[PDB]
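S.K.: Handing you a structure now.
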Protein chains: 2
Amino acid sequence: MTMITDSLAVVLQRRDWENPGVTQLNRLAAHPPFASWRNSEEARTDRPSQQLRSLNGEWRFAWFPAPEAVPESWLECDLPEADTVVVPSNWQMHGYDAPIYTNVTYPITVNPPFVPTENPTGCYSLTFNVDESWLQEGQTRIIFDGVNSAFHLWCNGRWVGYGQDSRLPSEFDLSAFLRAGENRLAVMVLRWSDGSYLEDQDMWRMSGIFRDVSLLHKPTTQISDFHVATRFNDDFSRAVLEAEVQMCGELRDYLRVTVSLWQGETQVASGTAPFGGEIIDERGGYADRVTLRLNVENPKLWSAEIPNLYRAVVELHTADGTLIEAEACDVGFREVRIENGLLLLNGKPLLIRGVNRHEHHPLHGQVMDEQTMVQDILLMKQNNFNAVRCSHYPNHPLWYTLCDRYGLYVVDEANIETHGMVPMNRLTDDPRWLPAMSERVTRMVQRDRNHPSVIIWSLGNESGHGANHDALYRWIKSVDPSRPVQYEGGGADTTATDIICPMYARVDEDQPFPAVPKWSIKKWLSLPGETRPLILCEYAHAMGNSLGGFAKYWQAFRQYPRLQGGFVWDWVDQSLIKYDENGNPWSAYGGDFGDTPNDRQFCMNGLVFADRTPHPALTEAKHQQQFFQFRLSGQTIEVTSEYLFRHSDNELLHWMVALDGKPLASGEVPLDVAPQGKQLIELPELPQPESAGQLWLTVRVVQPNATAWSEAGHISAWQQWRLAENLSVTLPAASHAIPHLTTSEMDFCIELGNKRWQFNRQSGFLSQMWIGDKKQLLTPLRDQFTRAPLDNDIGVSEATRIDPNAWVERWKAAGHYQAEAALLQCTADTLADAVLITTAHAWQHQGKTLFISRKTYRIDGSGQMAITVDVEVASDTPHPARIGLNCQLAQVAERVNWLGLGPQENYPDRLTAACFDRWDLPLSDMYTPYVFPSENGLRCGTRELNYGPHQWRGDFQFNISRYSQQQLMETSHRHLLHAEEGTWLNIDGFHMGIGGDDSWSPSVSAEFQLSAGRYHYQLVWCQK
Amino acid sequence: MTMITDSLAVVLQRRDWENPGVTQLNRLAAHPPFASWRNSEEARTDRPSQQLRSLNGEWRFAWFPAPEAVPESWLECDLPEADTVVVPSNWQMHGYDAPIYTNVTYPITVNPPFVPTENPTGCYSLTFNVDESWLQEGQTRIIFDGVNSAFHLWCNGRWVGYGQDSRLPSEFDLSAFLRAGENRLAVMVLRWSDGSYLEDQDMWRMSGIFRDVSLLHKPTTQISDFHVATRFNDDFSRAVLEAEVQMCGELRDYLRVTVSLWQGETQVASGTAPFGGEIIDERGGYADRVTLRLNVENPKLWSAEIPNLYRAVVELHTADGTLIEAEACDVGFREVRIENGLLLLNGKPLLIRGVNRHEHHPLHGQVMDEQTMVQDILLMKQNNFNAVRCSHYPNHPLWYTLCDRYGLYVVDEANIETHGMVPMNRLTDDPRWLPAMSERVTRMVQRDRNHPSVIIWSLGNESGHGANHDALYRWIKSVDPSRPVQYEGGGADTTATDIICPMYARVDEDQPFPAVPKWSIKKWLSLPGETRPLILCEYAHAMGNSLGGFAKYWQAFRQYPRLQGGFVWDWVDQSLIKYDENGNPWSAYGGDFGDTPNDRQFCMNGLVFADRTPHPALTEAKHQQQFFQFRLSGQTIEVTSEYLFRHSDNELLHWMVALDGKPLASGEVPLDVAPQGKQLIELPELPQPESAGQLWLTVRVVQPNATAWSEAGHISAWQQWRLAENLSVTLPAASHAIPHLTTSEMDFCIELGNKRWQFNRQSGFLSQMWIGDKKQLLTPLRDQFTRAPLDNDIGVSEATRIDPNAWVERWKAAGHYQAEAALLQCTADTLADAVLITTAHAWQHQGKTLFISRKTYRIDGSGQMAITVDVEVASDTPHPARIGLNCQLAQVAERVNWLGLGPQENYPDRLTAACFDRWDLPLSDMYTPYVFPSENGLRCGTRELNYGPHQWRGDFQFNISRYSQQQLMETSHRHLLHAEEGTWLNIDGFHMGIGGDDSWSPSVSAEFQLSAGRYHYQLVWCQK
């Protein structure tokens, strides 16, 4: 045995972390979560095992710059300078280092298997007392659920072992190291290791002991492994539960295994045997294994709709009935099978409403606690998601337990991503890395094998396509034939996948990339020879103000049989909290910790914010993924259930009819629909539209009773329609007053009653308005063509590396943000009962006319200003972002009241969730606090807008706020915005879609581009 | 860096050899045999590269009992007690240890991954001078082609690395260790390692550095890899040679690769490019790889019939034309493809005439030199073999080169056999061993990828069927799609094989073993769902006096399309030379070195002896596997060629007609047959049988001209037929003399002329005969029913563990070897011209009559004794081994002359090669020196036997020798036999077949069992 003074010397001299063939030393075999009960009643009822002891809490910690900087004294006793830290935790989150956010590019110099000499090293220590009885007999092991990236373990000064792979649990046998009473652990964690080359996920790269650490005591003769398989008869009315139990230790003739299956408090099934399997081959079978087969009549099948679980208890006991130890596991009777071309669950065709989820927490980095796991799940269920993809690594054990119990389908990904390699499969087609890769895959499978929520195995992410994938694909298929295996790398449809699984493939647009073309999903299905199902690995890139065109996917998913859904990218913004000089917290993105190079805002692509409040866009997802489809025909509403297994036994349809925001009628019909069935609900003879206006019919599926994951009264689905409409043929009332027009050389001054309008005759714009004597404007009413670029407008274009195709580049190149208004025409005429101002402007840039805008203002005798705007866009100029007006109002008012699509932010290509009604929000809620300031808060389909003492009527989109578009464009972080004096108001006649198929290549569909050349809109601006 | 005094301490403290996850440390990547030429003309013409330096020769060696016994001083300087040994060599072959021969059972205690503490350790050392220029620039590496089993390498006292896997080449970079001038290697070789668990082949387990060791100098910028693939157009009239070259080092813009293809001295094709492959995936392609495509018009296709090779030369050079380095490789244009259900080669259906071959040499253990490799090949070709299975491990590199050049198909097996595990797949279905296994497979493939002789990849042998096989199967299919993958473990037809490949499956007999039933090969093909080809991994177990029923296989192979041959088990007896007290050498088998437990004679299953002389049985193989089939109809001989590619352009048919051994006619016809075609050869009106007797027609295909592997006049095929027969209706000539019969109470004394016969009236047997006055017998003429048990009679039955089913057990149990002759009847009568003796005996055992034998002797007046024998066998008694007579002749004569099937040893179920003729052999050649003494030398179908002054006529089988059956049965080794006085002669009327489907379960087909109950034969014994 080495001595402390040469233990660090020798151990570090070997340099295991730069040797990809050595992934672990003395680590134990992977297996299911064991708890080691000495009482099968406690096993059954899931009671905190006394043999499982958490070591979480206060550890000592020292930070070094490189392994070699550590002092040998550290193995003997705690360093005087060690700080007290809480385990689990990333040490970047305590300011010992900088968390690094790159996307593709490796944080380190790429030279596999070598890592930077300077290699931030974390020295963890724990002093703890061990119970003598644990040491008297049995085996005590230590479990590390997650240490990033590699580490060495000493116990009482003696080197125990070496671990690697940040996302899987490492176990070491400490029975030969522990002594009675005071013991000491010393864990040396390295930030970079050869394993880092296979862990190139798009996330904050942090390090340390970041999942739970514990001790487990198991008796000498012990259950070492335990598999549950389930077979069904044709119609799932009978199941066979096959339990494979493997023991290790002193195999004896009186050992017996009893496997017991419980439904709550009912022992549904039970089987007992002695060890000794059947003959496997020429030399016999496994003496140390036993297979039990339980028959279950009418198994309650597990689904995400109805998560029916059983409790399996495995008793290892003597023939005399003395329990040696018990383990237990939740069992879900469900069958996953790809057949013909469809992924089936219990015989039904799945439709995946999924989302990619990262293990991220703004304060605790990548330490995930139960509390927030539950929160995430509830939010997902409440927004009509039924699946989660573990992007891109084995998740914290508890997660799977929760998904089993709540009802989510899980895609479980192996911790392998070599995205930054050139070419991507440089390692994954290299034999020498196959050992490293295999361990990552195989340990994952062994660990999570028994969960019912896990539906699909994934081979990892973005690692090209190499022979190692083919091998590992086959390995999984061999070992766990009950699930399907998925892998997108290589181009979504290689031979290492059961499912065509692509990332950001567009619905109707082919993207024929060299080598790995990315077809439209509709095309892809039909390509000569393709018989597999297609599920989108990643689609809809939710980078801030996004999900434009989301509806197209769901249209397609519903229409095509082999389009079986996909996973939205992604759940939650990966932002981190930083503090300002006043101690206020703010959301940081790539680069904000001094990490360079980095990929800036690309860490934030969530449907919810890091604090789990939701982005507007999440409601679009909820709508599109709802489980009830509605079709209106006359008085009949056809309700179609998209549930596969559950009957609608907690739903009722509430319906309302309204006339331009006024409630005329309503009712409420118990909704009773069989899985995949229909109900026809005929409405009472609906009110006859009293006057002018549009009738709207709104229906909502409400859930009377609270559920495991929802409040009573939860709205799960909705839909709205236009009904009868009456055009207003009513003539405007005549007024005994004609606005008086005074003309100077500076302005046109129109006066009616106490209202004055001043048109700045040198600019051509309405410059000021008075009510009584109060000036209404701070900034003149002018034409607006630009948008404070969204993430989808910017894409991957950068100041130091421009991408010409990005919309913002096109606009900047075209001078959209620089064009100046040349006053062309300017006249003011008195009509028989009005004043008519007519102007024309040429918006020009470098001698080229980009826009021509012709406007007329009609001030009538009732004090209403009718504005008519005609715009001509140069056909050769990138389509303008918007076509509207804006100004800055002097008035700041409290509430914004309006008639249109709402209440939340909605865009031309993200409207379908929004409902037409009379909405009313405090001004603050008009602004959507995106971490990376950009255009936000547009509300579409607005017929009337009320703010302060101003009313706008017509048909427009509007955006009311405290920040100018300019300020939004300039500002880099949300927390740096300054509410400007007055109120900024944008009123768009037309507005370009926001896109969102991906945030690196222009994804705004043609019909949402302002390409019509000639535009026209009208707006009535009166007081109120 | 560790110091010598703690280098052994530290290195051995880690204990890599008991840790299955650590297979190597600092070993370089596998690749094709490189030679590093600095002149592409030398590359082209295969000239000994000056950059490749052998280190073979005199090394220093010390033997320890365990790693820890080695003294640290050994790393500094040579131990005073180190002996000089020649590398390569197994140290068991120099008496430092005992070679161990077990078959299934592991030589060590089974406790994966742990190996016996006492672990015989070989300490090798080499002092050598290094040329300064090698050290000035470039990379010097050391190559170990085979070190058994694991080893540590130090260079100049500094630990270089760790190697494992006895059959694949290990390379280490020594450029950082070597110094100018005197350097020292220190290699510590361990007999047992964790790798031993995967190396459980049926062979002598020996150890040490047993293949070549050398140094290789490659320039800094170097070719690191190099693949050749070949594609063909539909009819093989155009090929595309795809060369993939990979470099490593300073990739520069002026690097160019030229690949040149030569046909002898003609540059057939050539292509040049710069490094930089095409885009592979989203991040580009391989900057350091280049693919060249050469078009070849009318490629000369490579086959075993016509081994057409090209020479590919790969020049790495600058753009200016400066050669950096060259590598080269022989290329064989051939395509291997399984289609419909058949394994095709260049479009033709293969028929595998193969044999399993071990790398074995009676004096040098497992060190295989070129000389004997060539010898083996020539023998194989000359006995009509066309394929070799590398049983069961990557062979010595040169072997493949030779097979390329001579023309043999090779099955290349990965070095994996876990046969002794329980169950067999205990390791191969265990994730944790998948790294170990994968390296074995992948390194093999990388190494031998480019050979044309290699046709099939094999995943190893007898290791059950586990997930690791499935994975590795897929890996190979992915990486080398041009070949098929074979694996028999699991039951010949799992999903990890392209070919149904079984061991010792019988032709027409199913062997329904629990779990892994072994069907008849005819049945197997047809089993619902089986579409693959079937090739017998191992069949026909040639354990000594065997190959009974061999003809049945070849009958079947020719008849069924999907039976495509197989590999005979096996080529050469694995025996070792030991010495007696006089310094004479003798062949040793398991147990003879004190190795216990062991599997005795099961190491010897060759077609040839260890000294490469041939067992009789080899000629049976040659006959059955000949490439010409003959069918006789009247005067027409139909000759069918079984060549697939070559036309018969060096053959002529010699034919002879003979009458009972007398030549009547002959002729010789140029044999001109197109591949798979026919020629009809009509014979001249054949001689009319002059007198009584049987006409025989013999044809032989002789090869006029010498070939690369045969002498001029080589006989390649033959066949014989019976033609017209004349029955002898000639009456025996009357003689004027009647044997005088004198009767006493002791005997019947018959006297005629100078001949006397004495029948011992108390025994019933002819006891003595005189000619003149010379006694002719030593032992009386008695009935014989037993056989000196063959290996197929004994099987796996042992003195300390009996297997009741073995024929020898049945016979012993029945008392066949103990039955005593009770004289029942005894009379002597005088006939009108003869004396008639009639006797009857009851052969009884424990009160039960086993045989009744009734014999008559008719002494006629010409001095001829006609013997008639009638035998009754008890139906409930295991069928007697033989039914005949035997005696011991006083006369020892020099030559044995006889008319019958010969010349070599032939048995009832191994006759087809033997030809009917007049043969004449010195008595010595009647005895077949099988290492394990047993019944041998039978000659069947004998009509006349001449020995000394005795002539036997009739129709019988006979066995004439110097050893009694008893002595043969008792003696354990060939060298312990003692020629007895006189000559032992057995004359069988009937004889049981020898069997040979396997040597562990009774494999004598029913029609070769003596089961008819009543037997009868006649024999004429006269002087001459």
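According to its header, this structure was worked out by electron microscopy, 2.2 Å.
Cβ coordinates are placed from backbone N, Cα and C, and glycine is handled just like the others.
From Swiss-Prot, for reference:
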{"type": "ACT_SITE", "residues": "B:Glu538", "note": "active site, nucleophile"}
{"type": "BINDING", "residues": "B:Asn103, B:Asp202, B:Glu462, B:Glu538, B:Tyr539, B:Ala540, B:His541, B:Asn605, B:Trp1000", "note": "substrate binding site"}
{"type": "BINDING", "residues": "B:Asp202, B:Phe602, B:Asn605", "note": "Na(+) binding site"}
{"type": "BINDING", "residues": "B:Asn598", "note": "Mg(2+) 2 binding site"}
{"type": "MUTAGEN", "residues": "B:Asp202 to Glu or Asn", "note": "Causes a significant decrease in binding affinity in the absence of monovalent cations or in the presence of potassium ions, but only a moderate decrease in the presence of sodium ions"}
{"type": "MUTAGEN", "residues": "B:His358 to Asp, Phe, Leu or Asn", "note": "Less stable to heat than wild-type. Causes significant destabilizations of the first transition state"}
{"type": "MUTAGEN", "residues": "B:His392 to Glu, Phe or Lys", "note": "Essentially inactive unless very rapid purification. Causes very large destabilizations of the transition state"}
{"type": "MUTAGEN", "residues": "B:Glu462 to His", "note": "Slowly inactivates galactosidase activity by reducing the binding of magnesium. It increases binding specificity"}
{"type": "MUTAGEN", "residues": "B:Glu538 to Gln", "note": "10000-fold decrease in the beta-galactosidase activity"}
{"type": "MUTAGEN", "residues": "B:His541 to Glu, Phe or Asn", "note": "Poorly reactive with galactosyl substrates. Less stable to heat than wild-type"}
{"type": "MUTAGEN", "residues": "B:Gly795 to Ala", "note": "It forces the apoenzyme to adopt the closed rather than the open conformation. Reduces the binding affinity"}
{"type": "MUTAGEN", "residues": "B:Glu798 to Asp or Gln", "note": "Small increase of the catalytic efficiency, when the sodium concentration increases"}
{"type": "MUTAGEN", "residues": "B:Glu798 to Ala or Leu", "note": "The catalytic efficiency is not increased, when the sodium concentration increases"}
{"type": "MUTAGEN", "residues": "B:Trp1000 to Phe, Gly, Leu or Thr", "note": "Decreases affinity for substrate"}
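For each feature listed, report its degree of burial, its nearest neighbours and the pertinent distances within the displayed model.
M.R.: Long-range neighbours of B:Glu538 (mutagenesis position) (same chain, six or more residues apart, CB within less than 8 Å of its CB): B:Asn356, B:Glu488, B:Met503, B:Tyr504, B:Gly566, B:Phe567, B:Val568, B:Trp569, B:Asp570.
DSSP classifies B:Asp202 (mutagenesis position) as coil under the three-state reduction. Around the Cβ of B:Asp202 (mutagenesis position), the number of neighbouring Cβ atoms within 10 Å comes to 23.
Other C-beta atoms found within 10 angstroms of the C-beta of B:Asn598 (Mg(2+) 2 binding site) number 20, with every protein chain shown included.
A C-beta separation below 8 Å, combined with a sequence spacing of at least six in one chain, links B:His358 (mutagenesis position) to B:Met203, B:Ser391, B:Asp570, B:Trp571, B:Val572, B:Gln574.
The secondary structure of B:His392 (mutagenesis position), as reduced to three states from DSSP, is coil rather than helix or strand.
For B:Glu462 (mutagenesis position), the Cβ neighbour count at a 10 Å cut-off comes to 25, with all displayed protein chains included.
Annotation note: B:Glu538 (mutagenesis position) sits in a strand segment as assigned by DSSP.
In this view, B:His541 (mutagenesis position) is surrounded by 24 other Cβ atoms within 10 Å of its Cβ, with every protein chain counted.
Taking all protein chains in view, 23 other C-beta atoms sit within 10 angstroms of the C-beta of B:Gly795 (mutagenesis position).
Cβ neighbour count for B:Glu798 (mutagenesis position): 12 (other Cβ atoms within 10 Å of its Cβ, all protein chains included).
DSSP classifies B:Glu798 (mutagenesis position) as strand under the three-state reduction.
The C-beta environment of B:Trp1000 (mutagenesis position), restricted to residues of the same chain at least 6 apart in sequence and closer than 8 Å, consists of B:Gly795, B:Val796.
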S.K.: Counting across all protein chains present, how many other Cβ atoms fall within 10 Å of the Cβ of B:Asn605 (Na(+) binding site)?
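M.R.: The answer is 25.
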S.K.: I'd like to know which of the binding-site residues B:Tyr539, B:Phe602 has the most other Cβ atoms within 10 Å of its Cβ.
M.R.: B:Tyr539
S.K.: From the centroid of the CB atoms of B:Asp202, B:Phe602, B:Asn605, the recorded Na(+) site, which same-chain residues not already listed sit within 8 A by their CB, in sequence order?
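M.R.: What remains near the Cβ centre is B:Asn103, B:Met543, B:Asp570, B:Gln574, B:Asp599, B:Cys603, B:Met604.
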S.K.: From the recorded positions B:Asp202, B:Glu462, B:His541, B:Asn598, B:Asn605, pick the residue whose C-alpha lies nearest to the C-alpha of B:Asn103 (substrate binding site).
M.R.: B:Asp202
S.K.: Checking the recorded positions B:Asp202, B:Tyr539, B:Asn598, B:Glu798, which are within 10 Å of B:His392 (mutagenesis position) at the Cα level?
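M.R.: Near B:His392 (mutagenesis position), where near means Cα within 10 Å, the recorded positions are B:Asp202.
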S.K.: Going by C-alpha distance, which of the recorded positions B:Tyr539, B:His541, B:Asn605 is nearest to B:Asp202 (mutagenesis position)?
M.R.: B:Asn605
S.K.: Going by C-alpha positions, which of the binding-site residues (B:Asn598, B:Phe602, B:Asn605) is nearest B:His541 (mutagenesis position)?
M.R.: B:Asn605
S.K.: Roughly how many Å lie between the Cα atoms of B:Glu798 (mutagenesis position) and B:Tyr539 (substrate binding site), rounded to a whole value?
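M.R.: About 24 Å separates the two Cα atoms.
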S.K.: Between C-alpha atoms, which of these binding-site residues comes nearest to B:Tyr539 (substrate binding site): B:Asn598, B:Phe602, B:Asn605?
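M.R.: Going through B:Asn598, B:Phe602, B:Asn605 one by one, the closest to B:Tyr539 (substrate binding site) is B:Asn605.
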S.K.: Applying a 10 Å Cβ distance cut-off over all chains shown, what neighbour count does B:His392 (mutagenesis position) have?
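M.R.: For B:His392 (mutagenesis position), the 10 Å Cβ neighbour count is 25.
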S.K.: How big is the Cα-to-Cα gap, in Å, between B:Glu462 (mutagenesis position) and B:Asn605 (Na(+) binding site)?
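M.R.: Pair distance, Cα basis, whole Å: 18 Å.
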S.K.: Near B:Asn103 (substrate binding site), how many other Cβ atoms are within 10 Å of its Cβ?
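M.R.: I get 18 for this one.
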S.K.: DSSP three-state call for B:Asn605 (Na(+) binding site): helix, strand or coil?
M.R.: coil
